[PDB]
Each structure stands twice: as structure tokens, then as C-alpha cells.
Amino acid sequence: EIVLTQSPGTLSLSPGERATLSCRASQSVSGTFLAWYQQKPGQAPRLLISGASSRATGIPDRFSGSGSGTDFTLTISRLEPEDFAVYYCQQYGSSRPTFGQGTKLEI
Amino acid sequence: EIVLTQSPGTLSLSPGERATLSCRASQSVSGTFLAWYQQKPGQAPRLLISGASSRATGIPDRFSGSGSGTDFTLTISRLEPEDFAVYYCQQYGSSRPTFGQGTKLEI
Amino acid sequence: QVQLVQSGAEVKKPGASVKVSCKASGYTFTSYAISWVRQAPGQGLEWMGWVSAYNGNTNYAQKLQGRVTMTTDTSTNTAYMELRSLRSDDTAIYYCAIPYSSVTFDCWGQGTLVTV
Amino acid sequence: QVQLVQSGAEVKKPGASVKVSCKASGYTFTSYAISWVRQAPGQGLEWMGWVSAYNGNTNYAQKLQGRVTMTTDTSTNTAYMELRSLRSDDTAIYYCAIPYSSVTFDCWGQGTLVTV
Amino acid sequence: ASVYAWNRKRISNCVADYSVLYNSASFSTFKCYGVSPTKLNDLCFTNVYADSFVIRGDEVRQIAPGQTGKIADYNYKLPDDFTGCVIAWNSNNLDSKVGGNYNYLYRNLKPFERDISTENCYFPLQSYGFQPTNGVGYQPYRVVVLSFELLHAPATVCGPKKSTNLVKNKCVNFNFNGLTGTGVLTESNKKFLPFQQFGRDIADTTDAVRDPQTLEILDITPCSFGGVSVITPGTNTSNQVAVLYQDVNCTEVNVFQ
Ligand SMILES: *[C@@H]1O[C@H](CO)[C@@H](O)[C@H](O)[C@H]1NC(C)=O
Ligand SMILES: *[C@@H]1O[C@H](CO)[C@@H](O)[C@H](O)[C@H]1NC(C)=O
């Protein structure tokens, strides 16, 4: 299995700034097998980006991801107060998929 | 390298009932390029199933194997008193073939 | 239109069995294969396995192999998750996942408080 | 009709060398390539290496590289295996094996126990 | 068998249902020359020969008429005028063994020849490198070549087609042991010898054939036909018309002969 250690476990960033989230893979994974997710507290996960380049429905234009191979990046332009939640990166390359250990955005 | 794990080291079952064995892989293996082995105490290992579905010469129909990709399963329908031995799983999809550790059936 | 309504919480003694449902409505039941992902309180998400609703094939994970079984009921349009051999550490909220025009997990039911 | 009789068991000191033979009969020795498998008492099978009996091309295992050497005598229809610098845990029943009517497993030898 | 000494099994005097082989998805490639894979159930043949050997996906394309290469030139050469088809399917479960098959060896030659012999030290037989741990185009494939000899003898190998009773003195579309045509079947007084089955006129056209089940000798005469000519006074006089059937008896629709 691929051990998914999200590097910024706690990020103490203030509202209004720009947020970057890292996601490294032990083995090189196909970019078309990636989706990044956000679970707002008490509410089910939402598909932000699928296919590593394209955003999905119901997601604001401020949310955008990129990356290829093993280095995967998120760029969020402006933070809204409702957007403060935890984010996961999820890849479906080979056999069983592996979830993230989570990065909590602290104020 | 592809590692093998068989979940039941020993199964304690009365003769007559249903037994199941597992042996999965870590990296995907072609279904055709597979076999299964029964090694009697003090005798050379014997091929029960090859090709992950096809029996060899002289194998009773009570045995049968199945599965593809990474997860593989061996089926024994009726347990006879002479059947109590150790069973090995082996894949030879790419480069070095890897053998199993064995599973013993107890009365 | 796509909705999943999971059944209520269960409080079970160790060694018992639990059947948890989540009613499927709004989508063709035998089309998108139903999945099941649970989340321990405070930890991340862990997938158990996926069952196709058309033919019944399954694929289980290491940490729960030998304990889980996956079945489908096409007639009642309800997917049943049966779990036997319950122990204390099985306490988590179990969510069922439907693709919902995404990749795998979307449109989850509120959640089932399986406290063992 | 096909029978393979290997050499007798060996007892040796750590660091030394050992050679094990296996005579073959009842088939064309050149036609089927030979295979070697190790099995420690209580552990599983591990494949050791390949050497074709027609041209002699080589494919060794990385783990055992630099210590194992197989040669074959076509005139006497006999296969050899040279192993130098043995250690304690390498005490195992050593089989010679050719695939016949099967992809693999056919004709495992009676085995040779080398005790180090 | 090895390609240097391929097997030739003789097929004769039986009903061959090819629909099972044609419908079967088990074949990796099924390219037919000569006959269509779905119409082979209707045609009828004298004999079938099965050339069986193992080759590899690389160079496997050489089993086609008039091809060159080490295998096509030194092991098995198909004639340019081939009337038959070659079938191939993946044989990993049976012809691949770990490490290497040296059981199968590969060595120009005339078509359908056989040379099993052995003779700056070089010898003419080389071993095939069957590896199950290699690139896929090198793994052994089992190939069976069906070579068909047509017209060579009375037809004996053909598919499951239900027969009917025979109707005389009408042009009917018949199929006698793979020979198809249209004409009127009548009795004849041509005494064929017991071993001859069909007769041909000048420029390869059948005049008689001997039927199976009743062994009579029927002459085949094409049904009456001819041009239609129009006799007309002219659009400036009348719409009356006459039709001339050139030199044929119109016993099948005033009439002047
Ligand atoms: C019409 O027919 C008459 C005699 O039948 C002929 O003389 C004349 O040429 C015809 N006219 C045309 C246009 O053909
Ligand atoms: C055509 O006319 C009649 C009609 O049956 C037939 O008897 C006759 O022989 C035919 N003519 C010739 C020249 O054969």
C-alpha cells in the first residue's frame, strides 16, 4: 500500500490568505485517478476536483488543484468562513485506494 | 516484489463441511499466470490448481480455485480424512515467482 | 432526486450481529455499484469493500477480511451490510457510498451510530 | 516412468561450500529446463534459480547472487548445483525441478538436506 | 508439435460443425483466407488437414501465404495459392512453462515440406526462448493451420444442414456436396462409371452429377431463358405491343410459335 502522510497536519493560517496543501505518494500514481475531498464538520465529503485538473459541480471557482506524478498541489484564492474544514487527497491507482491522514486548518 | 499472505494459518473443521482459503497479492497478477500447491507431510508439493481455475491430472472435483487480479481463493467442498495437509499459493506473473507459507487443516 | 437514508443507531453486545441498511431512491439501483466507508471518531475514513449491484461480485480489505459479508436486495431496492463477530473496537459510524456522478464517495446518509 | 534421484544429505560447518547433484532419466534432459527451490523446515518454498539445459543461459536471484552456481552434464543427464559460503539459517531441503506437462511444480526431487 | 516437425492429422468422412468454432470467443485471432468464417458451415469439402505448431506473436504474421522470415523460410512455408485459413489463440496455460521451454525448437523450403535432420561450428536446430517473465509478444501461442484441398476428390467434410426431397423438371437453386447452381434436373442415359461423381462440359461447366442417397445420374440443364424483344407500331399510331421470345418453347406463361 501507499502510505499517505499529508505533510501539513495542522496549518495555523488566518482567513483571507492563500492556502496550499501537499499530498505525496510513495509510488508514482496516474493523474487521472486522483480526486481531492473536503468533509465539512457534520456534513458528508464533496468532490472538489476530479481528474487532477477539473473542478466539479457545486464548488466555487476559488477552489482549484494541480500536480502530476507524486507531487500534488491545491491553490485556494480567497477563504470564505464556511470553507474552514479538513481536506483529504485520494488516489485510485492500483488495488485498494488509500485515504489521507487529514490536514486541519487552524486559525 | 509481490508478497503473499494467507489469513488462516490452521482451520479446525470436522470432515464433511465447508472450508475456504485466502491468498492475496500486493501488485496485480495475470489470472492465467497462476497456480496452487498442496504439499503433503514428508512428500514433495503437489499442484492442485493451475491457471487459477483449472485442475491438474488426478485432482478430485472437490477442489477448485478462483480469483483474479490480486485476491485469490481456494475452495474445498467436502473434507475427507486423507485431505488434511498443507496448501501453498504461488504466482509467476512477472520476474521471480513467490510461493506461499502454507495453511494446515485440522480434524 | 438521489437520496440515501440510513437506518438508526444500534447498541450491540460483543459477539452479536448487526444488519445496517441505507435505502436507495432516485437512481437506478442496479447501475452504480454501492460502496461502504466507515469513519472512527476523530480518525480518517477507511474503506471496507465494494459490492456490485448487478451480479454480486465483492472485494474485501485486509483489516476486516473474514468478518464482513456483502449482499444486495434488488427487489426491495435496499443494500444490507451484515457484520458478525462484533467486539469493542468496532465502534464507528458506518456510511454507505454511491458514485453520484463523481468518483466513488458522495450522497452519504446522515450516518449510523454503530456503538459496540 | 520419469524419476529423479538426488544426492545424499550433507552436514557441514558455517562458511564452507556444498554441491548437490540430481540424476535424471526417462525424458530428454536438454528439452526441459531445470529449476531449484529451497524450503526451510517450517517455512515456505522460495525459488532459487534457472539455467536452461540447451544453451546454458543464466537467470539468478538477487538475494542469493554471488553464492550459487548451477551446471549440467548433458552426457550423463545429470544436473548440479554449487553453493559456497553457507550460513546457519540456510539449513533446508533442496529440490531440483523441471516443469513437465505443467507450467511449474513438476518432478520435485526427493530432496537434499544440507545442515550448516 | 514443434514447428520443425509439425503434426498433420487427417480429417475425412464426417459432419463438421464449424459454428461452435466460429462463435467461440476463445481465439485470439481468427483471420480467414479462402472462405468466410461464417459461411464455412454451408460449403462442402474433400479433406481437411490440421497443421499444428507453436509460434510467437512476433513473426506470427508469417503464417500467411508467400511469407518470408527465419520461421517461414526454414520451418514452415505456406504456398502462394493457399486455399484455407489459419487460427491462433493464446496458449499461456498449456505451452508456457517457467524459466524456459526448450521442448519446442525452430530450425528455403517447398510448401508443406518436412525436414527433420541435423548436420565455424554450427548446427541447424535452435531452441525457442519461451519466457513467462518476458515481453508479451515473445510468449508461445498455439497455432493450428487448416489447409483445404478442394475438387481433389468427392466431398466428405461439411456442416450440419438438413436435406430435403428433390423436385424434378423445374429450375431450382441446388447445393450438391458444395457445388451450387440453377437448372432443371432430369434423368439421363449417360452411364457414369461407379467411381465418378460429377461431369463437366468444355470451359468448366457441370453437365451431370451423381446425387447421394439414391445414386441416380441427373443431367443439369439450365432453365429456359431469353431476351425480350418489343414489336411496336409507334407512339404515333397505337399503344399495342407484341413480345418475341427468341427460339424457346413458351410452355410457361393469341400465341404464335
Ligand atoms: C409520327 O408517325 C408518323 C407515321 O406513323 C411519321 O411520319 C412521323 O415522322 C412521326 N412523328 C414523329 C415526331 O416521330
Ligand atoms: C416448340 O414447340 C412445341 C411445344 O412443346 C415442341 O413440341 C416443339 O418441338 C418445339 N420446337 C422445336 C424446334 O423443338
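Residues displayed in chain E correspond, in order, to Swiss-Prot positions 348-454, 460-471, 487-620, 641-644.
Using the three backbone atoms N, Cα and C, a Cβ is placed for every residue, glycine included.
Listed in Swiss-Prot as a mutagenesis experiment, E:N501 to Y is described as follows: Increased binding affinity to human ACE2. Just so you know, the Cβ of E:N501 (mutagenesis position) picks up 13 other Cβ atoms within 10 Å once every protein chain is counted.
Here Swiss-Prot notes a natural variant, E:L368 to I, with the remark: In strain: Omicron/XBB.1.5, Omicron/EG.5.1. The number of other CB atoms found within 10 A of the CB of E:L368 (variant position), across every protein chain shown, is 15. Annotation note: E:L368 (variant position) sits in a helical segment as assigned by DSSP.
Swiss-Prot lists E:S371 to L among its natural variants, and the accompanying note reads: In strain: Omicron/BA.1. Cβ contacts within 10 Å of E:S371 (variant position), excluding its own Cβ and spanning all protein chains shown: 10.
Around E:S373 (variant position), taking its Cβ as the centre, 8 other Cβ atoms fall within 10 Å, counting all chains. In the three-state DSSP reading, E:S373 (variant position) counts as coil. Swiss-Prot lists E:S373 to P among its natural variants, and the accompanying note reads: In strain: Omicron/BA.1, Omicron/BA.2, Omicron/BA.2.12.1, Omicron/BA.2.75, Omicron/BA.4, Omicron/BA.5, Omicron/BQ.1.1, Omicron/XBB.1.5, Omicron/EG.5.1.
Listed in sequence order, the residues of the same chain lying 6 or more apart from E:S375 (variant position) and placing their CB within less than 8 Å of its CB are E:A435, E:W436, E:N437, E:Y508. One natural variant catalogued in Swiss-Prot, E:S375 to F, is accompanied by this note: In strain: Omicron/BA.1, Omicron/BA.2, Omicron/BA.2.12.1, Omicron/BA.2.75, Omicron/BA.4, Omicron/BA.5, Omicron/BQ.1.1, Omicron/XBB.1.5, Omicron/EG.5.1.
E:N440 to K appears in Swiss-Prot as a natural variant; the accompanying note says: In strain: Omicron/BA.1, Omicron/BA.2, Omicron/BA.2.12.1, Omicron/BA.2.75, Omicron/BA.4, Omicron/BA.5, Omicron/BQ.1.1, Omicron/XBB.1.5, Omicron/EG.5.1. A sphere of 10 angstroms centred on the C-beta of E:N440 (variant position) encloses 18 other C-beta atoms. In the three-state DSSP scheme, E:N440 (variant position) is classed as helix.
Secondary structure at E:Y453 (variant position), taken from DSSP and collapsed to helix, strand or coil, is strand. Swiss-Prot gives this note for the natural variant E:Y453 to F: In strain: B.1.1.298.
Among the sequence features in Swiss-Prot, the natural variant E:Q493 to R is noted as follows: In strain: Omicron/BA.1, Omicron/BA.2, Omicron/BA.2.12.1. Its Cβ placed at the centre, E:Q493 (variant position) has 15 other Cβ atoms within 10 Å.
Residues within less than 8 Å, Cβ to Cβ, of E:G496 (variant position) and separated from it by at least 6 positions along the same chain comprise E:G447, E:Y505. Here Swiss-Prot notes a natural variant, E:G496 to S, with the remark: In strain: Omicron/BA.1.
Among the natural variants in Swiss-Prot is E:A570 to D, noted as: In strain: Alpha/B.1.1.7. DSSP assigns E:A570 (variant position) to coil, not to a helix or a strand.
Sequence-distant neighbours of E:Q613 (variant position) (same chain, six or more apart, CB under 8 Å from its CB) are E:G593, E:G594, E:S596, listed in sequence order. Where Swiss-Prot documents E:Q613 to H as a natural variant, the accompanying text is: In strain: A23.1.
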Review point. When you put E:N501 (mutagenesis position) at the centre and draw a 10 Å sphere around its Cα, which of the variant positions E:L368, E:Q493, E:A570 have their Cα inside it?
Key: none
Exercise for review: Identify, in sequence order, the variant positions in E:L368, E:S371, E:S375, E:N440, E:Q613 that approach chain D with a C-beta to C-beta distance under 8 Å; the answer is 'none' if none do.
Suggested key: E:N440
Exercise for review: Work through the variant positions one by one (E:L368, E:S371, E:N440, E:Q493) and name whichever has its CA nearest to the CA of E:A570 (variant position).
Suggested key: E:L368
Exercise for review: From the variant positions E:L368, E:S371, E:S373, E:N440, E:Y453, pick the residue whose C-alpha lies nearest to the C-alpha of E:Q493 (variant position).
Suggested key: E:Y453
Practice item. Would you mind listing, in sequence order, any of the variant positions E:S375, E:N440, E:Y453, E:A570 that have a CB less than 8 A from a CB of chain B? Key: E:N440
